[PDB]
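Here the structure comes first, spelled out in structure tokens, and everything after it is commentary.
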Amino acid sequence: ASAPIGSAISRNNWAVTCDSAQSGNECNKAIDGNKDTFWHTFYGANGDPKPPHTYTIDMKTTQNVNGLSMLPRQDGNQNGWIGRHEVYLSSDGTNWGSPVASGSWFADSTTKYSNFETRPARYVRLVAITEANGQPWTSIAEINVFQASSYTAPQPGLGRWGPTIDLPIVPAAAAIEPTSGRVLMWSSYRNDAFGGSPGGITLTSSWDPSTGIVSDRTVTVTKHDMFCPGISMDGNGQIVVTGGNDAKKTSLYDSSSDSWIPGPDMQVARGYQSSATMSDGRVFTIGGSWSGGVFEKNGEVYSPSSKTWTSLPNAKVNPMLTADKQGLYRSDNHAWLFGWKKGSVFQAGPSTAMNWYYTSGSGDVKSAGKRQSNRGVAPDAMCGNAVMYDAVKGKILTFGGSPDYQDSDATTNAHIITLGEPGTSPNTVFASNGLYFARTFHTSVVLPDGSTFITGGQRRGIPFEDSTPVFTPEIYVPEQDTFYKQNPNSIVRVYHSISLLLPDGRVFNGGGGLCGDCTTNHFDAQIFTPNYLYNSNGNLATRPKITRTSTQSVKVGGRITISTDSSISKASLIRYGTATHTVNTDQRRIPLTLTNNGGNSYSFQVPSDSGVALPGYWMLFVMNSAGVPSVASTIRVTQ
Ligand SMILES: [Cu+2]
């Protein structure tokens, strides 16, 4: 199940309008309180007019609207189930503006929801863009609108939340499709659950930022239920999904052909492991005792060229284990892995002990010292985040998490780790005064300007429960070594939530739950628009445009020349990300040194070390003097 974020508004004085309604299935049958009566558009003798179909409500009075619910027909028939939809709010019933929520609902008879940020309105409109099974009709058994206890206008300069993207699944795992710019998401064998899996199936859903279209696909070709996996984007640009519900499987997503290809089985069966793309384009993985059994799972490496997995038994997992109360089942999970120089992989945590992993021969491991500062030794930070915001300077920001995976208090601990050469112990310091809010199960992304956006989580880790939620996101600004609170949201994002940086510079935050009959399933996502996209007047700022690029494929050490429509002051390369269970080993940022050729013509060199400039797809962002970024131009980097 799921749940609304607000309280049901009294429907006694409501006036409703529908584009069409069959006799016996009147527009008002959707607000009569009878679950067995429904509104249904024209059919039979009246003909079968295709979508869009609309349901408009006049609430007579202004309400602080934060959602709606839609109960479909409960008679066992599927005709009219709403698929793609849009929700609009208004104060006059004439001017509707932009949708406060849009997307698609799953094809079943369960109550569907649209949860969004509070907005005062008198009129509500639900537009059915498509029927769930492509049929011409629209039907609704019961429709309700919800309200918050109050409304507080967002603070100027602290970004904005909205709109909500309604989904047919809980997006517990996600990635940005490089060549299409779409957000790929997946759950498990079911749209709302993972338990009781027969294996061999994954339900996926994609959202296109340019069209707003949500599409789905059931993946069975790879014979893999991709829930709880390791995720990496290889040197060629294929998404390598490993283990999970089907512990020994590897599934490959190809962006260019928009298809899933069967990959080679891993040498060891794993679940909850972290995988990381290397300097040579290969993928390294270690640990992962959630599935496949609880035992010593050392490293192994994937080669995209030969489509093989090879064991690296001497790349020992023992040095990176946390002291989790639940033991090995949890202690080898979600390592903070980063591909580095000469085929090495840095492990920043969650364990206090940081390590260097080597991939030559049968593998090796070397101690990199303990994550610490002048404030003391950092405790184990399970499900804490780690973000490489400046790969050129080897800067990694780590924050949050708890000593144990569950039933443990999260902390405000935050550190800055500075990587040097492989085998050397990196210098580590405390980041500012730490987080404003202690949190675990939170997610994060590095933004074009080098700042790190942190959102969601809870003060005490209790998987599948929406207790002690943190609604206020935080942004770390490196130049000032300061954290800044942003405008809060209204949807709890805890266990099974994700965050990814979109090609337009905004943040996609969603998921949470995936517990079947629980009421904590969140079949949605929200868009966060950072302050850098707004001008002083509170309106969306004019963005600089990249009018031309010399090439879209470059080798490390190579140069790229661009043309713009206006003057730019700064530029950066951000590697496309992947995300699940707080892990994102693909994203990283490279600040660029620009050469002004005169006028609106610029050049830059991609770092020569492929350990810094990890091969694969990257987003090119250019910022003007005001700090407003352009939309991303896609660049492929090779070693
Ligand atoms: Cu999980």
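Just so it is clear, chain A uses Swiss-Prot numbers, and the residues here are 42-680, in order.
Note that Cβ sites are derived from N, Cα and C of the backbone, with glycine treated the same way.
According to Swiss-Prot:
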DOMAIN    42-189  domain 'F5/8 type C'
MUTAGEN   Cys269 to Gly  Reduces catalytic activity more than 10000-fold
BINDING   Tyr313, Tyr536, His537, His622  Cu cation binding site
MUTAGEN   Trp331 to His  Reduces catalytic efficiency 1000-fold
MUTAGEN   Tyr477 to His  No effect. Improves catalytic efficiency 5.3-fold towards D-galactose; when associated with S-424
MUTAGEN   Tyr536 to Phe  Reduces catalytic efficiency 1000-fold, but does not reduce substrate affinity
ACT_SITE  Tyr536  active site, proton acceptor
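This view paints the features noted in Swiss-Prot onto the structure.
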residue: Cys269; record: mutagenesis position; DSSP (3 states): coil
residue: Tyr313; record: Cu cation binding site; DSSP (3 states): coil
residue: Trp331; record: mutagenesis position; DSSP (3 states): coil
residue: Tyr477; record: mutagenesis position; DSSP (3 states): coil
residue: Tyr536; record: mutagenesis position; DSSP (3 states): coil
residue: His622; record: Cu cation binding site; DSSP (3 states): coil
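Taking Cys269, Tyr313, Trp331, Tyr477, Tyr536 as the candidate recorded positions, the subset whose CB lies under 6 angstroms from any atom of ligand 1 consists of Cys269. Proximity to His622 (Cu cation binding site), defined by a C-alpha to C-alpha distance within 10 angstroms, is shown by the following mutagenesis positions from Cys269, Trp331, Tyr477, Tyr536: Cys269, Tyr536. Comparing the Cα of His537 (Cu cation binding site) with the Cα of every entry in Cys269, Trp331, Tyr477, these being the mutagenesis positions, the smallest distance points to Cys269. Between the CA atoms of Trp331 (mutagenesis position) and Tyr477 (mutagenesis position) there is a gap of 31 Å, rounded to the nearest whole number. Counting only same-chain residues at least 6 apart in sequence, those with a Cβ under 8 Å from the Cβ of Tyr477 (mutagenesis position) are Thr453, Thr513, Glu515, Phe524, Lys526. The two recorded residues, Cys269 (mutagenesis position) and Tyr536 (mutagenesis position), show a Cα separation of 12 Å.
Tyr313 (Cu cation binding site) sits 13 Å from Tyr536 (mutagenesis position), counting Cα to Cα. The local packing around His537 (Cu cation binding site), expressed as other Cβ atoms within 10 Å of its Cβ over all shown chains, amounts to 28. Within 8 Å of the centroid defined by the CB atoms of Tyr313, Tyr536, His537, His622, the record's Cu cation site, lie the Cβ atoms of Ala213, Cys269, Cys424, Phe482, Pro504, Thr621, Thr623, excluding the listed residues themselves.
Within 10 Å of the C-beta atom of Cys269 (mutagenesis position) sit 25 other C-beta atoms, taking all shown protein chains into account.
Within 10 Å of the C-beta of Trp331 (mutagenesis position) there are 25 other C-beta atoms, taking all protein chains into account. The residues of the domain 'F5/8 type C' (42-189), classed with DSSP into helix (H, G, I), strand (E, B) and coil, number 7 helix, 65 strand, 76 coil. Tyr313 (Cu cation binding site) is surrounded by 25 other CB atoms, counting those within 10 A of its CB over all protein chains shown. Same-chain residues at least 6 positions away in sequence with a Cβ under 8 Å from that of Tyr536 (mutagenesis position) are, in sequence order, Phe482, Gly502, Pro504, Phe505, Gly553, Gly554.
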